[PDB]
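Here the structure is laid out as structure tokens; the discussion comes afterwards.
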Amino acid sequence: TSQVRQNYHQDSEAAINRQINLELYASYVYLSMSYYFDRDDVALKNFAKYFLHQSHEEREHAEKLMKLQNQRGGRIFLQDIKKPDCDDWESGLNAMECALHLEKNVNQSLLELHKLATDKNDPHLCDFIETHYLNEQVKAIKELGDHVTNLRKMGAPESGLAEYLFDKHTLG
Amino acid sequence: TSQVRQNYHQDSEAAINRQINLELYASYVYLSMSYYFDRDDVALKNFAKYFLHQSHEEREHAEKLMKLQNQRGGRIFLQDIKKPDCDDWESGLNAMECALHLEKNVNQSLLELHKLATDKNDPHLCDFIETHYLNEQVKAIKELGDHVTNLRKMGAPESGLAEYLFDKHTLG
Amino acid sequence: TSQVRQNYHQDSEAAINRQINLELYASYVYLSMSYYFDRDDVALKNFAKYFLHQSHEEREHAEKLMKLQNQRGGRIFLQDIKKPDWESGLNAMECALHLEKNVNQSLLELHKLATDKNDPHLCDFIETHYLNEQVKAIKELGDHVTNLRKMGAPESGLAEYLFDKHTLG
Amino acid sequence: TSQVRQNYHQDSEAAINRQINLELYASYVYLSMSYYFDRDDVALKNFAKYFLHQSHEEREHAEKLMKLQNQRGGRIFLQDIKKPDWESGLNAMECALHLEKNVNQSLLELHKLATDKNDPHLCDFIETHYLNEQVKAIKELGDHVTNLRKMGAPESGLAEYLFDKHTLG
Amino acid sequence: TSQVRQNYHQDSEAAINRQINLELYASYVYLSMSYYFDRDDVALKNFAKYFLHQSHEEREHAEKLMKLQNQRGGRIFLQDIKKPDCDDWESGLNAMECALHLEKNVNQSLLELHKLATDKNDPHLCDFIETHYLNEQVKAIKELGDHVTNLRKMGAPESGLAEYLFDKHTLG
Amino acid sequence: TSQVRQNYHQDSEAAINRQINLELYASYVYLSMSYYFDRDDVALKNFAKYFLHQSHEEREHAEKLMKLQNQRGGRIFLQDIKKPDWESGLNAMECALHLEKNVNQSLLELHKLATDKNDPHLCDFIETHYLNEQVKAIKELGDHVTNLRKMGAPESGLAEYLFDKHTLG
Ligand SMILES: [Fe+3]
Ligand SMILES: [Fe+3]
Ligand SMILES: [Fe+3]
Ligand SMILES: [Fe+3]
Ligand SMILES: [Fe+3]
Ligand SMILES: [Fe+3]
Ligand SMILES: [Fe+3]
């Protein structure tokens, strides 16, 4: 047992490790989306810039959890990072919806982790999640929701002019 | 025979000379396209800048090949620069498609030139093509693919508003 | 078929996609090593810095291949990123040396392939952006392994401490 | 017919199109001369700079005419750019003098035309941007030809070397 | 056997070592030429700087190959550096002519090294030579030819005024 | 016979020429030592930088001797540069100490010659530019040799690691 472990439940340790896989998985999904819009038959350079930035942020969510695992005296166990659920993403509106679905699933997992940490009376772990994860997710979901709303009002996906302008005037 | 010639086959010398004519030809074509959009009844000022920039680049592609010819001890032979295959280019999408066909023809001639240079064991000429031409054509061709793809999704060529906005927000 | 594809074989495409997976696997392997050295019972902070930097660089190798796939008109296909396969720093440097040689052999098979299909663009891309990077990387890891062994690693904990302060610092 | 065309005769349009071709032809001639002096068996680098500079300038004369064609509502029609028709530096400077006088004679034919068609804008365009350029250009080439003759060109290779160093540098 | 060696043929290693000797020999030749023109009865200071600059450039060619040898896991094996083939070099034109012949022999050795590297499927060694050696030799041969051509046009070597002015106005 | 020669004995001229070869030989030795320490199974980067510096410094000694030869009116005659005659860092420093002592012994024989032939200028050249450089060179190498032995070289690889970082860095 670690010389620094104190008030760190085994269940919290296992859940952090599963959350690390989830954050890495989300990074893969966003990385997949990005280069889909980098394709010459999609060619929305700013969508690809948007999803690539999100891919790097999820990777940082993961590295910071690995850092916490060590801080509390637990032990990282890594798993496979499953491939994303689409190779082809149809459109910019459709992609924004999948990102909203994914970011909501990450939030649901972070809220289960906080419920667990409260169950185990782990205030440091509770406030770690509240500080670094919970509100970041609240803004990502509100942000992704604004975009879906606008892309729909403009005539996406049937109007290719709509996604061009959105990609210029919102994602630029 | 030149005091500097070494490992430079006749066939490579002849091919460089044909490649010089092609590069000047592409310069003439983009120059033709450019001022077509400069006309008051077409009047897309940024399409004309995009193509004028490309016309100046092909002139640099040719002059650089003329420079290599002298470096390797061969002798420049100049031919007529044939007039472009269209005087009226229809629209912006159509110009972009002819630009893509032309850059692909230039690329195929360079690939034959590198196949030639490999078969004649001219490693210096091979690296010349790789450094100064092959990756430039890959980017010109992917770039033109992006523009064609977007112009079609925006509703070109039947929608003149599309080419107006594309000229403002992409070629600006 | 893609409007930009020209002189890009289907085998070259399939290999680029396979190489993308390997580069991402290499990033995962180094990331695993890094935070191993961040553990309080290892506590070699510069070892952890070194491996984390190499992890991010493999992510740069992978994204650049995804960029090339689109440039040539091919289509990205992603697979699972398999989890890595660490005792001490000398032992980690040795697995990294084994890993960069494996990534290197995969790149040489891809360049032999691109040479066979007469793809001079893909040949130069591999030569330019990947091949000399692996030669530097492997020579560097070889230096570290060599030095760590002469100082008395892994049996000497003073050795890996000092190597972490004066070489990786 | 163009919504901007006003007092621009069809003969003036046809002639501007011919003058465009000649300007591009002159650029080709100078481009040919330039890289001739870049050859290792000629090796007069400032002669080669000089002619390349003139090649880019004739290209600037041509593109300005393509601009005027559109300003008046006319329509550009392009033809082939004929290949140029060099022994030494004095010989090249003399062929350049013959060429600039032919471009000049063509421009004066264009101004007589514009005068006959009562096109004062086209007249001042030629007076402003081309006529004094040709007079300058021809006086310059004459100065060089005169000097290279007095120094002993072309049989004296010391002459063309020094001229390349001290006048064209 | 080296822990870093991978796809490096014993023949390529042996060829690098011989090329190391040739680059040091070329360095010796230029150094000999340089101080020949420093002599009080020749007294062309800029010819002597020019060859001295070339002597140092060849040493850099040697040290960089000594670096590659170690990078690929081979073993440097040094030989005698044989003295240059002339003590007196007659004039500046004759020295430039021996420099031209010397760079052509160094180039021919490099083309044989690349042919070797091609036939043993060492693309890294193939590109090293292309990047750092092949075009440097072409420019070096093109430069030496220009100087040779110009010196002969001025009346060298029988005209001492010719080599004086060349030393002032070209090599100054 | 040269128009500048005055009080320069043939033996001194011949002795300068032999000293030129010895300096180039010392340069070959240090360059050989340097890249030995660049090897991945030796991997002491600062030893390799130290010897590379000395290799370049010996080349400066030779060229200055080539400069004096022309200044006094003698004639440079070059010979083959014989290949160098390395185990560890201590052993390399010991051959370097041995080498500088032979270059020094040759310089003191050159100064004895110059004194016997009444060449005060050549006497000053050796005094100013060479003799004290060698004393500093030999005193330094002895210091390094002394320290390596105290730290446990060559049987202690940790000793040469630390010496390379803390003295030669
Ligand atoms: Fe996240
Ligand atoms: Fe081109
Ligand atoms: Fe990699
Ligand atoms: Fe290459
Ligand atoms: Fe003109
Ligand atoms: Fe060289
Ligand atoms: Fe010395």
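For chain C, we keep the numbers from Swiss-Prot: what you see runs 6-90, 94-177, in order.
Structure determined by X-ray crystallography, 2.8 Å.
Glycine residues also receive a Cβ, built from the backbone N, Cα and C atoms like all the rest.
Under the heading of mutagenesis, Swiss-Prot lists C:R23 to A and annotates it as follows: Abrogates interaction with NCOA4. Fails to localize to punctate lysosomal structures. In the three-state DSSP scheme, C:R23 (mutagenesis position) is classed as helix.
In the three-state DSSP scheme, C:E28 (mutagenesis position) falls into the helix class. What Swiss-Prot says about the mutagenesis result for C:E28 to A is this: Reduces iron binding and oxidation rate; when associated with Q-87.
C:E28 (mutagenesis position) has a Cβ environment of 24 other Cβ atoms inside 10 Å. Among the features that Swiss-Prot reports, Fe cation 1 binding site is placed at C:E28, C:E63, C:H66.
The Fe cation 2 binding site annotation in Swiss-Prot covers C:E63, C:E108, C:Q142. The Cβ of C:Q142 (Fe cation 2 binding site) has C:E108, C:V111, C:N112, C:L115 as same-chain neighbours under 8 Å, each 6 or more residues away in sequence.
In Swiss-Prot, a published mutagenesis experiment is listed as C:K87 to Q, annotated Reduces iron binding and oxidation rate; when associated with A-28. No effect on iron binding but the oxidation rate is severely reduced; when associated with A-108. In the three-state DSSP scheme, C:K87 (mutagenesis position) is classed as coil. Its own atom aside, the Cβ of C:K87 (mutagenesis position) has 15 Cβ atoms within 10 angstroms in the protein chains shown.
C:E108 (mutagenesis position) carries a helical DSSP state (H, G or I). Under its mutagenesis annotations, Swiss-Prot gives C:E108 to A the following note: No effect on iron binding but the oxidation rate is severely reduced; when associated with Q-87.
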For C:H66 (Fe cation 1 binding site): intrachain residues, at least 6 apart, with Cβ closer than 8 Å: C:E28, C:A31, C:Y138, C:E141
Number of other Cβ atoms within 10 Å of the Cβ of C:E63 (Fe cation 1 binding site) across all protein chains: 22
Between C:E63 (Fe cation 1 binding site) and C:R23 (mutagenesis position), the C-alpha gap once rounded to whole angstrom: 14
Fe cation 2 site, defined by C:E63, C:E108, C:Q142: further same-chain residues with Cβ within 8 Å of the Cβ centre: C:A31, C:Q59, C:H66, C:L107, C:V111, C:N112, C:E141, C:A145, C:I146
Neighbour tally for C:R23 (mutagenesis position), based on other Cβ positions within 10 Å of its Cβ: 15
Rounded Cα separation (Å) that holds between C:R23 (mutagenesis position) and C:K87 (mutagenesis position): 13
C:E28, C:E63, C:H66 excluded, remaining Cβ within 8 Å of their centroid (Fe cation 1): C:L27, C:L29, C:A31, C:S32, C:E62, C:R64, C:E65, C:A67, C:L70, C:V111
